[PDB]
Amino acid sequence: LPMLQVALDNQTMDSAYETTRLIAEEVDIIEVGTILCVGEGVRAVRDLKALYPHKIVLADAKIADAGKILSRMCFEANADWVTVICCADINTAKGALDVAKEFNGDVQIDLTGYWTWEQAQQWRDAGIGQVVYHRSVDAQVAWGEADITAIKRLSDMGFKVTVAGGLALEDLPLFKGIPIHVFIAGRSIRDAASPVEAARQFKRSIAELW
Amino acid sequence: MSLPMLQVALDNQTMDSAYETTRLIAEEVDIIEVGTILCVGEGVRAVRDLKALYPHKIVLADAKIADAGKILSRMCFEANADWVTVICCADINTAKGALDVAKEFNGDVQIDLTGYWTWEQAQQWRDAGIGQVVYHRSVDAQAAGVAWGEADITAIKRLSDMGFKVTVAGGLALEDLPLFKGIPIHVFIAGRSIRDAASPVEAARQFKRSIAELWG
Ligand SMILES: C[C@@H](O)[C@H](O)[C@@H](O)COP(=O)(O)O
Ligand SMILES: C[C@@H](O)[C@H](O)[C@@H](O)COP(=O)(O)O
Ligand SMILES: [Mg+2]
């Protein structure tokens, strides 16, 4: 089944823990959001993995350059996965992937903002097996067909695809039949009246649909 | 015409490592950059602490903001940043969002040109009111053997012609400066070529002397 990832887009650890203390056991992947990477630094990764060592911890660092150095900082802090931003020089992505393999982790290319299909082919040739597809800034409404198409295309290229960007529970059926690797929910879990029910509804719907 | 300024990149994983540098060269350079490595290593406290130490200097947070432009720029400015970076592939409204916050704090935004981007995007930045870009040779590219070429000079001049103040960066060495002579470079960034020098003070002073000669 598609896994469920909670995005901790919080500025401080104590703010993140308001969420993890409710839903850490209700999700598969705990993301240190970019906000939290910048707010607290790599200690966020270390602390969250120590708390939840049975979960996959993703550092959403959106690495733009210095692939080897930044990825090593994250993996030394016990990250499982890290993100590299889509416009990074291809050697950045390769650098991050080489380090990831030393730690038995993985790299995802984060498809935030402008990227091209030629670049996608480069990442595939480079050995990248994961991408994160985002619904756009302004787009946030309704997951449109151009997204679905792009997602299927990335899937057909051999990427495990993550779906992200204001994801709501009701969006899930649009992706039926596509082997989505992960669905990310940040606000739709963190800011729900009941974060536990929000996470459980996501998991229930995924199980119905796949 | 004005001399290019000199910016030290603090690409240190911890504050104490950064301080081993700033205690030597704070007064030898114009801009103190909190490198991406330091922002990720220590968080945005790196910005607050460095500005507290050096309140008279321009402090740049090299956050390379890709998304959530208002939130991430506000975090940096509330930590007393002067300038923040936004990575080139960011949605135009991301850049605009960072700039709106920047103007609230009487700061500014640079677009970081690391890795792939287009001339359509650049006009978008100008129309949006962005007045600074960082022409970056990727550090990973440089390790893979990418050198400063003709194409880099053509691109830089063209960005300059569009009305951007251009910063040059990426493995910059003292001997690279003459390649840029006759172009109104706004800033040169030196990370390793200052931090890792036998004498960081003398390294910085050499960059300053060469700049004064080449652009005087
Ligand atoms: C923008 C991105 O990195 C966020 O973490 C996103 O993927 C998930 O958060 P939301 O569901 O709140 O949009
Ligand atoms: C990649 C970039 O952000 C670095 O700070 C760079 O601009 C300056 O450091 P170097 O002079 O060590 O390449
Ligand atoms: Mg994220």
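In chain A, numbers come from Swiss-Prot; the residues present are 3-142, 146-215, in order.
Just so it is clear, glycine is given a Cβ too, placed from its N, Cα and C backbone atoms.
Residues or ranges marked as substrate binding site in Swiss-Prot: A:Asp11, A:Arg192. The Cβ of A:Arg192 (substrate binding site) has 13 neighbouring Cβ atoms from other residues within 10 Å, across all protein chains displayed.
Under the heading Mg(2+) binding site, Swiss-Prot lists A:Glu33, A:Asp62. Reduced to three states, the DSSP call for A:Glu33 (mutagenesis position) is strand. Listed in sequence order, A:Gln7, A:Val8, A:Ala9, A:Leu10, A:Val59, A:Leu60, A:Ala61, A:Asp62, A:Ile189, A:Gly191 are the same-chain residues at least 6 apart in sequence whose CB falls under 8 Å from the CB of A:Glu33 (mutagenesis position).
Experimental mutagenesis is annotated in Swiss-Prot for A:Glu33 to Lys, with the remark: Loss of activity.
Under the DSSP three-state reduction, A:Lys64 (mutagenesis position) is assigned to strand. Neighbours of A:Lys64 (mutagenesis position), defined as other CB atoms within 10 A of its CB across all chains, total 29. One entry in Swiss-Prot concerns the mutagenesis experiment A:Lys64 to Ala. Its note says: 16% of wild-type activity.
Sequence-distant contacts of A:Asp67 (mutagenesis position), defined by Cβ-Cβ distance under 8 angstroms and a gap of at least six in the same chain, are A:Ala90, A:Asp91, A:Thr94. Experimental mutagenesis is annotated in Swiss-Prot for A:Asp67 to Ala, with the remark: 5% of wild-type activity.
Record note (Swiss-Prot) on the mutagenesis of A:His136 to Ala: 5% of wild-type activity. Listed in sequence order, A:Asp112, A:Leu113, A:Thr114, A:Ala169, A:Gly170 are the same-chain residues six or more apart from A:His136 (mutagenesis position) with CB atoms under 8 A from its CB.
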Cα-Cα span in Å, A:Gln142 to A:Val146, with 3 residues unmodelled: 5
List of the recorded positions A:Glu33, A:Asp62, A:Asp67, A:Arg192 facing chain B, defined by a Cβ pair under 8 Å: A:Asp67
Nonlocal residues around A:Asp11 (substrate binding site), in sequence order (Cβ under 8 Å, 6 or more apart): A:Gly35, A:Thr36, A:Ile37, A:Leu38, A:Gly191, A:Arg192, A:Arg195
Sequence-ordered recorded positions from A:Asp62, A:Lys64, A:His136, A:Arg192 with Cβ under 6 Å of an atom of ligand 3: A:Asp62
